[PDB]
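For reference, the structure is listed below as structure tokens.
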Amino acid sequence: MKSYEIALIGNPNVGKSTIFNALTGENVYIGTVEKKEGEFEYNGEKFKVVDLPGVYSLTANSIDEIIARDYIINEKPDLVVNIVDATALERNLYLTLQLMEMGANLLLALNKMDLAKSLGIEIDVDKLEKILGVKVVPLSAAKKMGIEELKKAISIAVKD
Ligand SMILES: Nc1nc2c(ncn2[C@@H]2O[C@H](COP(=O)(O)OP(=O)(O)NP(=O)(O)O)[C@@H](O)[C@H]2O)c(=O)[nH]1
Ligand SMILES: [Mg+2]
């Protein structure tokens, strides 16, 4: 079976583990010894997933930032899934710009849409997509909503 390599990356607390469990079925109740590698199958193909340490940027200021940056550069994931918090877009987009700059094949998972909704915050996904030039997948991972959309967007993005 054909396999692809996928990395999850994003700010602390955005829902990386929640999405990792949702995609791969690993760590059925996280936060004891969290798995950071796993896989899922979609439309006859296999997707190996790695959950990278939470970072705010990719300079060389912490162990985690060095670990994240080395993975993208040297391991060359087929797709980087940049998970962003819908309720703190400006903060998250800093990391996002650095990922674009380094030439990563990128896909944006826009999490916590349920929180945004309940706080009256509106995100124009189609407009965000047009501006960035990157595909955007709206989801609420803790409610397990938009997970199949993410699997689908991923399987298309690895070929792009
Ligand atoms: N409202 C809402 N909360 C969410 C959603 N996804 C995750 N959360 C919450 O956000 C918090 C962080 O979840 P987690 O997935 O562990 O984030 P993380 O990115 O792995 N954190 P870390 O950087 O420490 O590894 C948890 O309280 C989780 O319940 C979502 O879709 N909606
Ligand atoms: Mg985590």
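Throughout, chain A uses Swiss-Prot numbering, with the displayed residues spanning 1-31, 37-165 in order.
Positions of Cβ are set from backbone N, Cα and C atoms, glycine also.
What Swiss-Prot annotates here:
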BINDING   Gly10, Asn11, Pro12, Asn13, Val14, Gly15, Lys16, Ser17  GTP 1 binding site
BINDING   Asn21, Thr24, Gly25  Mg(2+) 2 binding site
BINDING   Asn21, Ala22, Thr24  Mg(2+) 1 binding site
BINDING   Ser145, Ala146, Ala147  GTP 5 binding site
MUTAGEN   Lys41 to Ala  Slight decrease in GTP hydrolysis rate
MUTAGEN   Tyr61 to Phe  No change in GTP hydrolysis rate
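Overlay of Swiss-Prot feature records on the structure.
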{"residue": "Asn11", "record": "GTP 1 binding site", "Cβ neighbours (10 Å)": "21"}
{"residue": "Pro12", "record": "GTP 1 binding site", "Cβ neighbours (10 Å)": "11"}
{"residue": "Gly15", "record": "GTP 1 binding site", "Cβ neighbours (10 Å)": "21"}
{"residue": "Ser17", "record": "GTP 1 binding site", "Cβ neighbours (10 Å)": "20"}
{"residue": "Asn21", "record": "Mg(2+) 2 binding site", "Cβ neighbours (10 Å)": "20"}
{"residue": "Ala22", "record": "Mg(2+) 1 binding site", "Cβ neighbours (10 Å)": "21"}
{"residue": "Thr24", "record": "Mg(2+) 2 binding site", "Cβ neighbours (10 Å)": "17"}
{"residue": "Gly25", "record": "Mg(2+) 2 binding site", "Cβ neighbours (10 Å)": "11"}
{"residue": "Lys41", "record": "mutagenesis position", "Cβ neighbours (10 Å)": "15"}
{"residue": "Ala147", "record": "GTP 5 binding site", "Cβ neighbours (10 Å)": "14"}
So for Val14 (GTP 1 binding site), how many other CB atoms are inside 10 Å of its CB?
27
List the binding-site residues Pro12, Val14, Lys16, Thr24, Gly25, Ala147 whose Cβ sits under 6 Å from any atom of ligand 2, in sequence order.
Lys16
Between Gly31 and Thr37 there is a gap of 5 missing residues, so what is the CA distance across it in angstrom, to the nearest whole number?
7
For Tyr61 (mutagenesis position), write down the residues of its own chain that are at least 6 apart in sequence and whose Cβ falls under 8 Å from its Cβ; none is a fine answer.
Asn11, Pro12, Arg96, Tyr99, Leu100
What's the CA to CA span in angstrom from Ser145 (GTP 5 binding site) over to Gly10 (GTP 1 binding site)?
15
Neighbours of the Mg(2+) 2 site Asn21, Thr24, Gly25: Cβ within 8 Å of the Cβ centroid, same chain, sequence order.
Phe20, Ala22, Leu23, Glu26, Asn27, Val28, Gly43, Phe45
Taking the recorded GTP 5 site as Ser145, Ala146, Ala147, identify the other residues of that chain whose CB atom sits within 8 Å of the mean position of the site's CB atoms, giving them in sequence order.
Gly15, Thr18, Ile19, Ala22, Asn116, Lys117, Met118, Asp119, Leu144, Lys148, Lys149, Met150, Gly151
Got a sec? Which of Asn11, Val14, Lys41, the recorded positions, have CB under 6 Å of any ligand 1 atom?
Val14
Among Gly10, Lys16, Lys41, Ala146, which are recorded as recorded positions, the nearest neighbour of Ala22 (Mg(2+) 1 binding site) by Cα:
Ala146
Relative to the Cα of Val14 (GTP 1 binding site), which of the recorded positions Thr24, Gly25, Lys41, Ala147 has the closest Cα?
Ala147
Among the binding-site residues listed here (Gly10, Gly15, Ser17), which has the Cα closest to the Cα of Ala146 (GTP 5 binding site)?
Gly15
Enumerate the residues of the same chain, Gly10, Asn11, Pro12, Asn13, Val14, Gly15, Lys16, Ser17 excluded, that satisfy the criterion Cβ within 8 A of the mean position of the Cβ atoms of the recorded GTP 1 site; list them in sequence order.
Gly59, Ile88, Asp90, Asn116
